[PDB]
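Worksheet: one structure, shown below.
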Amino acid sequence: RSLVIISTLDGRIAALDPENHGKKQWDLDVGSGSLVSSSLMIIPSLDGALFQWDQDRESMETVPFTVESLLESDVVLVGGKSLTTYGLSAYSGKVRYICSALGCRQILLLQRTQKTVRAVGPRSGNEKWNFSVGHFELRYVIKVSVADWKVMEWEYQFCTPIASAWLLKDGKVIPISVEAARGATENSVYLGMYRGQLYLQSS
Amino acid sequence: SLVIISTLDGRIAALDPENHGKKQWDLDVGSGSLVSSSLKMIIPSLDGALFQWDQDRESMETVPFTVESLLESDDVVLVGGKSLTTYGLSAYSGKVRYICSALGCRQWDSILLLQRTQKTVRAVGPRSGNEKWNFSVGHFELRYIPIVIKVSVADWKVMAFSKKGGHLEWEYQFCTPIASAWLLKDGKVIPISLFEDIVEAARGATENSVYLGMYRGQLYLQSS
Amino acid sequence: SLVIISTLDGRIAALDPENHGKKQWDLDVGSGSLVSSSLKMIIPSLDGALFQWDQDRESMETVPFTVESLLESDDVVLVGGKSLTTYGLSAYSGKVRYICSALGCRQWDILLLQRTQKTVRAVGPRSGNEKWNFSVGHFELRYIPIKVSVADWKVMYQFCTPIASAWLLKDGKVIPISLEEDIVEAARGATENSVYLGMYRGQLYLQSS
Amino acid sequence: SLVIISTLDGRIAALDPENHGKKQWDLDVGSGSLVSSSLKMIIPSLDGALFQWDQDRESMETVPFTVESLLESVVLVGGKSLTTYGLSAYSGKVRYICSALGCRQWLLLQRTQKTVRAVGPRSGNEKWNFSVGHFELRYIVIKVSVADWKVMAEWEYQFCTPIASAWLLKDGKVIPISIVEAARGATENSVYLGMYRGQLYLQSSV
């Protein structure tokens, strides 16, 4: 009795099998939408930290603002960290509950965090740039490749790109991904694209 | 050039200190109360950081958390969330010229923009979504872009005195407690405050500048 | 057994309560004194906050600053250093066994005393004239195997220099010491029971809970 | 028109009076070095965030504490400092020094520094440390290849130990120097993994 849970870059989850399989068990869709969004050159992390790239430099800087710090504010800023948990049945994946910030409706608990920020014209009310960044964490060799959106012997090639991924077995929930240290740093970092817009991924 | 006020029902109100204080066309937006507790007994400030008060121990002792914290924390799962939003009002008078939450920017057509922050946190236990306790603080903020007015709390009356002979010119009374209050004359929004011969002159100031009221049964407290 | 008194001139003193008050050891770290502050007027709490007083509006205003908060910052540059060192002691009698800090550890050939100290100075070029300061110190207690006041700098031994923290030892447990609309007043009673504004050698200062 | 190099031995230096390249003065201030580790390896930032890599894995994971979040907690000791050294743009020679202990007398080089020890509770013995710091300054053909511990220009000046920041003065300004696939390129070149003396450390931008 074990699983693989795959949080993907479209705000979706999936249960596959490590039982000769890889076969899709259950496959969840919530009302929250994308996992990374940006009208926006500034590249958001899932974190969601904020970074500046201009191709004149190598300079990929972190900037002194995060999608968080910007909410506690010429241009008036709005947004909202969410925190809603589900509420699932390890296999079948049918929500027992979904209990949000402003609501609650009655053994595998899938919590969505989603931070946004918009910037609108003060007179105008209409936004000029925005950011929505979210992610999934849960509680009660499975190698992922991230540029080749795959769990890997069976293999399940996803599209869209993979965000979090947990194998659940026995004791459950453990995720997947001098010179040698100089070598071990660049695999910590990954840039993806969805669909659409650039993003970072973290370690 | 007038005096906006917010309160603990959540609503907002603007007056008219030149026309003897009389409210002029005043509505608002739903989000519930400005404090909703549901938990010897902890007390929420509207800032979001809260205090236990052991009524035996008379122990208004600052419990090492906030409403913000718990959301970035076993027995119960801490759901919740903060929300900021802007109700740009052509008021005087009305006049929802737009609204902007994380869920869109529905506009309007036809100069006072109005912030609304809300900090809830339900705690529910994981076997089923049963709700074990929750706090939801909040507060509007004020910004405008193109007598002597006081709002001491206790009674819920905003009052205009004068600089001349310090007499009361007019006074307006309120139903729920004043949360905040701002005068809007000339343009620059002015916030009315709702608060060894010095060692008590300056002690006076310190017990002056905490208000421990209660609204809709809820025990909450303010300060500066 | 004994009672420990962190007092506001950086000192410690141990009395035992089952003997009228007889002292015993009494620690005088080198670190000086607790609140110091080149000060209508800006008042720090101990621990670290800063509070603006205006005698016009007669309110005690909050400032958007902390002594730490200012180190992570015009014409004036900011200086300081949050320090925090622990002193091992013997519980009785005396006596510093080991000591300290960010800058080394000495053990000399059961009751562990931690000092914290936040500074901020404000200097500005060309020549660096310090225009003001704020230093707030601190103390916490621990250990390995009676009604203090606050207004009178007094215990049940009458102290000289105001008190800041104190504590009990018993069956090995540093236990600290404290310094209808009818129910509201009783809570409304405890909110002005929390904050204390004092005076120590010039600087006016705050304490609360 | 100067060039300034703060290096991992707690010393700064000023080289190149626009034509020469000759270092016109070089002050050192304690503590000593810009990075300590003592010392499953856990490697600090100059910041210092804390990271753990295991060669059993291929990944560099970051840890949930920084040299500061743990200062507010093994008994842990430590302290962030901020000391400023005032000297005149050229020749050096310190005019003021304002640390946490008062000002002394008679272009401003601002050093920040976090340290943390871990000692035994009952016995004041130790058990790891972390001291990390770095330099800032303002007032009143430049290039570094940090892995080759030198500035270049014509000419080049190799330092020991590796150099960390590099501010150039010219006029009245202090300027520093350090498809998706090409963006993929700007991140493996954003971080640098170093060594001193002795111990490993991390860097950003770079």
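Please read every residue number as a count from 1 along the shown chain.
Per the header: X-ray crystallography, 3.2 Å.
For all residues, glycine too, the Cβ spot is worked out from N, Cα and C.
DSSP assigns A:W53 (mutagenesis position) to a strand segment in the three-state reduction. Its own atom aside, the Cβ of A:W53 (mutagenesis position) has 20 Cβ atoms within 10 angstroms in the protein chains shown. For the mutagenesis result A:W53 to A (Swiss-Prot position 164), the note given in Swiss-Prot is Decreased tetramerization and activation, leading to decreased ability to phosphorylate EIF2S1/eIF-2-alpha.
There are 21 other Cβ atoms within 10 Å of the Cβ belonging to A:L191 (mutagenesis position). A:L191 (mutagenesis position) carries a strand DSSP state (E or B). For the mutagenesis result A:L191 to N (Swiss-Prot position 388), the note given in Swiss-Prot is Decreased tetramerization and activation, leading to decreased ability to phosphorylate EIF2S1/eIF-2-alpha.
In the three-state DSSP classification, A:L198 (mutagenesis position) falls within a strand. Neighbours of A:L198 (mutagenesis position), defined as other CB atoms within 10 A of its CB across all chains, total 20. Experimental mutagenesis at this site is recorded by Swiss-Prot as A:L198 to N (Swiss-Prot position 395), annotated: Decreased tetramerization and activation, leading to decreased ability to phosphorylate EIF2S1/eIF-2-alpha.
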Item to check | Å between C-alpha atoms of A:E153 and A:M152, the residues bounding 9 unmodelled positions | outcome: 7
Next on the checklist: For the missing segment of 9 residues, report the Cα-Cα distance in Å between the flanking residues A:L40 and A:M41.
Outcome noted: 8
Item to check | Gap length 6 residues; flanking Cα-Cα distance, A:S73 to A:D74, Å | outcome: 11
Checklist outcome for this item: Expressed in whole angstrom, the CA separation of A:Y140 and A:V141, which enclose 40 unmodelled residues, is 21
Next on the checklist: Between the Cα atoms of A:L198 (mutagenesis position) and A:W53 (mutagenesis position), what distance do you get, rounded to the nearest Å?
Outcome noted: 11
